[PDB]
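Notes follow the structure.
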2 protein chains.
Amino acid sequence: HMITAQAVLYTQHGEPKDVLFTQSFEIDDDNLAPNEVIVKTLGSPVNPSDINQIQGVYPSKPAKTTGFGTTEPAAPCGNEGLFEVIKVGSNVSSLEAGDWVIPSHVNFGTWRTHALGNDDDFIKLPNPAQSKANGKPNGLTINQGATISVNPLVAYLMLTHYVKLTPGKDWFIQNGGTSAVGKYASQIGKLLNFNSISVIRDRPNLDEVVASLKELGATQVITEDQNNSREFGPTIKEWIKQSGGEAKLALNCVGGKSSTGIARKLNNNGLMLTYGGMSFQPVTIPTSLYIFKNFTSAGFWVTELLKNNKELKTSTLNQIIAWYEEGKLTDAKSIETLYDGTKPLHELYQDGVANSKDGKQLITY
Amino acid sequence: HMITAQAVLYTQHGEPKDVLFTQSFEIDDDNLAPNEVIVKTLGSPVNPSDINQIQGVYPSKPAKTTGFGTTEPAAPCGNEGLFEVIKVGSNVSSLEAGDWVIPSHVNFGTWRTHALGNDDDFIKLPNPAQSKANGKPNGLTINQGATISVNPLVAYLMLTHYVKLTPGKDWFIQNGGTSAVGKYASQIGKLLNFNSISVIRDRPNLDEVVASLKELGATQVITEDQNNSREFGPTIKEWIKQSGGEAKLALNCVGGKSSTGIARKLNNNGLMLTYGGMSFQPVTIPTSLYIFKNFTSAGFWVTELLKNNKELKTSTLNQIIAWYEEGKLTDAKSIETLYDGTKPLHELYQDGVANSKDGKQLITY
Ligand SMILES: NC(=O)c1ccc[n+]([C@@H]2O[C@H](COP(=O)([O-])OP(=O)(O)OC[C@H]3O[C@@H](n4cnc5c(N)ncnc54)[C@H](OP(=O)(O)O)[C@@H]3O)[C@@H](O)[C@H]2O)c1
Ligand code: NA
Ligand code: NA
Ligand code: NA
């Protein structure tokens, strides 16, 4: 009655290609404490924050332990993932075998095959058999379940928790329009009847990307060259005037000249939220917007916001779940790599890191 | 019976050297409505906002009218000044002949010899005879009264209206430490028992400037080179550590690398207020301060803040007046040019614009 599991670990910080390895360890399913549960991993993605943890340049990080049976202290990898309950202890009533779960806290370590925890280390999601038996037209896919805990909540909370946009009338503007968060924000804008402008990098297949973002819910899509153009400012003013509303909110994950351009398109009393910085350039705002247009620039970090606010986390997650079940929200598809034991587990994640430019990478089990 | 007055006007926006002229006009002191008052100018300064109004790049400006008897609509110049009451109408009880007043609102037009207005177009200040009769050790000078409505209120409100610093413990930091507003903030910080760091440009007589700013009330003084040096950066953290407080507020009037440097020195949850800028330097903030340190950057514009808030303006002005009377506040000295009628009035102000880099220019009467 011993389960053999695999985990991706490191003994020292550095680049994933250099420091990651796979460790085998054992879990005893015949001797669970009353509140313990055992889970098997169904899938977990490679997110940028996971990589920064390994590099040692992220301010929140799991402790190095000898608990996986290593020769030296070693840390696990990954914060997001979808798990299935295999067995529960005698006092567990909130979970049963077959339930789908995600970690309730950060630093769980999701790049591995199995885990042992307490029942309150997890949040329950409905699995497809449960959604179907209760008459829902859809159930969660593995990719949808494995990525539900961050990017959908980021987009929802940025759009609803800070400024009240008037339906049909008001606008938000965002850069990184082809990012995962950007695509969730376009869909949520459409569902809540918010107008939006998406700014994106130009590309060889621009017409196809534009059509795809408008189908998700972007009202208009413009290139970074158009974002930089001062002669374009009157066209955008006329979009906003025709709707009878105002551009009240800007979402920035790029920085530099892109952040300047979307800040200039807000009406007076506008707010910018910076939630990423993929350009690695600082946020750059002209003095005149602060002084004469009452502009405010602030930050967003979902981990900090939800730290001591679990009603808000619960209520936001329930809404994302309901929209997936009703067929109203869709995920950006990941490139999936299945672990079948012929290739060491850490090499699949090393490939996921290296190929992240191709798109979101999900390792499945 | 009839007073002949002079006013500096323009019919079109542009550079003061090109568009200003002087217009003669008449005021009838025998025909006052019950609430009208006649005032005579004592002095009015040349501020940067006054020049930008004339240039057409400042969004708050007086309307062009034919009220001075011009062939075309014309606008007056200047927003602050000190006046003496000459005569009041039959229903005026708040003012009497000999009182000192400032305009109650912006866009009044202070580059002129005389004005006719309503009693509520003016705010009374005590004149030196009244301060002396009230037992105060000092009375206001003309320079103090003529410049009291902008720079002292800017410094006071930025320090008290936005974040609450704990007296004796907490810190603010500012750049442009030798500017007029910067020198007022050091003195007000000292009166409120706030600690402060002033960042200044390096200069030949640095030790003398540092001693002088510390005597005004700055706790520590550093150069821009030291602000940018991370080797120097551990010293600043220990200053704050030793005081048992936190750096909570940054005041920015420079932009660019300087704004980055003072932002990096705030503790978590800090606020930056931008109230001025340098030609081409946008405000530049690292992405990581927004996301991981809960940093917020906002603007300050005294004209907009006090637009519809006369209670706040009144209580702030009363405190600045009391501090001058009690000897607790000192002004920077202006270069004063007297109008005696041999040279047209608009030319005195044109010279004041051209020489503003020598120091604050005050035209007196
Ligand atoms: N603060 C928070 O709470 C929080 C939480 C989770 C994630 N995030 C942040 O949100 C961002 C997106 O995460 P994600 O999962 O959505 O990633 P993602 O889907 O893989 O997309 C990354 C985005 O960055 C853009 N990008 C990459 N390099 C760029 C450059 N040099 N200049 C401009 N744009 C560039 C990409 O655009 P192209 O398609 O044009 O290449 C893409 O839109 C990340 O910065 C992440 O750190 C923040
Ligand atoms: Na500017
Ligand atoms: Na100055
Ligand atoms: Na940064």
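Every residue number used here counts from 1 along the chain in the order it is shown.
The header says X-ray crystallography, 2.1 Å.
Placement of Cβ uses the backbone N, Cα and C atoms for every residue, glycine included.
The note that Swiss-Prot attaches to the published mutagenesis A:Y58 to N (Swiss-Prot position 79) is: 0.1% of catalytic activity. Annotation for A:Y58 (mutagenesis position): same-chain Cβ neighbours under 8 Å, separated by at least 6 residues, are A:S49, A:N52.
Feature annotation from Swiss-Prot assigns active site, proton donor to A:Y58; the stated evidence is experimental evidence.
The number of other CB atoms found within 10 A of the CB of A:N151 (NADP(+) binding site), across every protein chain shown, is 24. DSSP classifies A:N151 (NADP(+) binding site) as helix under the three-state reduction. Taken from Swiss-Prot, the feature NADP(+) binding site covers A:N151, A:178-181, A:201-203, A:275-278, A:300-302, A:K360.
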Just counting, how many other CB atoms are there within 10 A of the CB of A:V181 (NADP(+) binding site)?
22
Which chain-mates of A:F300 (NADP(+) binding site) that are at least 6 residues away have a CB under 8 A from its CB, listed by sequence?
A:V154, A:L157, A:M158, A:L273, A:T274, A:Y275
Recorded positions near ligand 1 among A:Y58, A:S179, A:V302 (Cβ under 6 Å):
A:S179, A:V302
Non-local Cβ contacts of A:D202 (NADP(+) binding site) (under 8 Å, 6 or more apart, same chain)?
A:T223, A:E224, A:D225
Can you name the binding-site residues among A:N151, A:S179, A:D202, A:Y275, A:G277 whose Cβ is less than 8 Å from some Cβ in chain B?
A:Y275, A:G277
Per 10 Å Cβ neighbour count, which of the binding-site residues A:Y275, A:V302 ranks highest?
A:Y275
